[PDB]
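Asker: Please see the structure below; I have some questions.
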Amino acid sequence: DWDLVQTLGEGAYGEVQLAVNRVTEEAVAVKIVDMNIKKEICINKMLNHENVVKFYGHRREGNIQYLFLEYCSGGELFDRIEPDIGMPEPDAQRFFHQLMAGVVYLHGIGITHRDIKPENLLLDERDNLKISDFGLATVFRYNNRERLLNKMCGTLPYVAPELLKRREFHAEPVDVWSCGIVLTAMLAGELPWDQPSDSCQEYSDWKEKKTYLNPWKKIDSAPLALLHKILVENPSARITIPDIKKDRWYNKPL
Ligand SMILES: NC(=O)Nc1cc(-c2cccc(F)c2)sc1C(=O)N[C@H]1CCCNC1
């Protein structure tokens, strides 16, 4: 059926192989996991959008799952972020538009990803950004009724502060915050804090508006002003995606 040509990634999660069709030479990605995966499959089956990694199907051979996925030859966004520099501002803006499109799509169908970070955003052959790895994703809305979440999911530098502080919390502002951290990384090549908490010096400095320090001094006033609306501790005063779409920098031709 498919020839496994090479490893695209490996981790405790499992591995990702580039597979090439024996007859047609079509290339796809195959995520292989040795048995959570049932849910990842379930969620993947719900998705159809240009800014999400497309799911083609799956096959279970014993205890091993093979998920057939759209091959994104551009790799992880993470490898486009030059350490302590980031990337040109216009590329950052374009990737952010595309990230927003994907997140808007997921939220529209009541799905929250919960693990948004540059390692889980892939780039296709035309450098279009695609949301990847739905292994922590879940439903937060059923028939116009929202459920608040309580699970400790994600990676600390990207997680919203309410995740640590509150007994439960709305899904959407958590994904928005992580998108702001990804935006900061893209602009400055630097994560702003290890943990979103007052005991982290870099976090308090941000709340004390010390943007003369890194990474904020590397960032132009315009996108910086977007980041002040996104990286807001109180999730109820945090900017929503409909209002992100109205931000001056977001709409600035670059
Ligand atoms: N779908 C697809 O092409 N996948 C895909 C393709 C990748 C890739 C593409 C080109 C060059 C290269 F070195 C890697 S990496 C990757 C992937 O899904 N990695 C995961 C591992 C777990 C952490 N999140 C990213």
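Swiss-Prot numbering applies to chain A: residues 8-42, 51-269, in that order.
Placement of Cβ uses the backbone N, Cα and C atoms for every residue, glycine included.
Swiss-Prot feature annotations, pasted as is:
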{"type": "ACT_SITE", "residues": "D130", "note": "active site, proton acceptor"}
{"type": "BINDING", "residues": "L15, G16, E17, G18, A19, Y20, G21, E22, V23, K38", "note": "ATP binding site"}
{"type": "MUTAGEN", "residues": "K38 to R", "note": "Abolishes kinase activity"}
{"type": "MUTAGEN", "residues": "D130 to A", "note": "Abolishes kinase activity"}
{"type": "MUTAGEN", "residues": "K132 to R", "note": "Strong reduction of chromatin-associated CHK1 ubiquitination"}
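Looking at the shown structure, what environment does each listed feature sit in?
Answerer: A simple way to gauge crowding: the CB of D130 (mutagenesis position) has 21 other CB atoms within 10 angstroms, across all the protein chains here.
A strand conformation is recorded for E17 (ATP binding site) in the three-state DSSP classification.
For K38 (mutagenesis position), the number of other Cβ atoms no farther than 10 Å from its own Cβ, over all displayed protein chains, is 25.
In this structure, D130 (mutagenesis position) belongs to neither helix nor strand by DSSP; it is coil.
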Asker: Taking the Cα atoms as reference points, how far is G21 (ATP binding site) from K132 (mutagenesis position) in Å?
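Answerer: With the alpha carbons as reference points, the distance is 18 Å.
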Asker: Spatially speaking, which of the mutagenesis positions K38, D130, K132 is closest to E17 (ATP binding site)? Use C-alpha to C-alpha, please.
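Answerer: Closest recorded candidate to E17 (ATP binding site) by Cα: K38.
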Asker: Please check the binding-site residues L15, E17, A19 against ligand 1 and give me the ones with CB under 6 A, sequence order.
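Answerer: Only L15 qualify.
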Asker: Where's the emptiest Cβ shell within 10 Å among the binding-site residues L15, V23?
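Answerer: Among the binding-site residues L15, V23, the sparsest Cβ neighbourhood within 10 Å belongs to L15.
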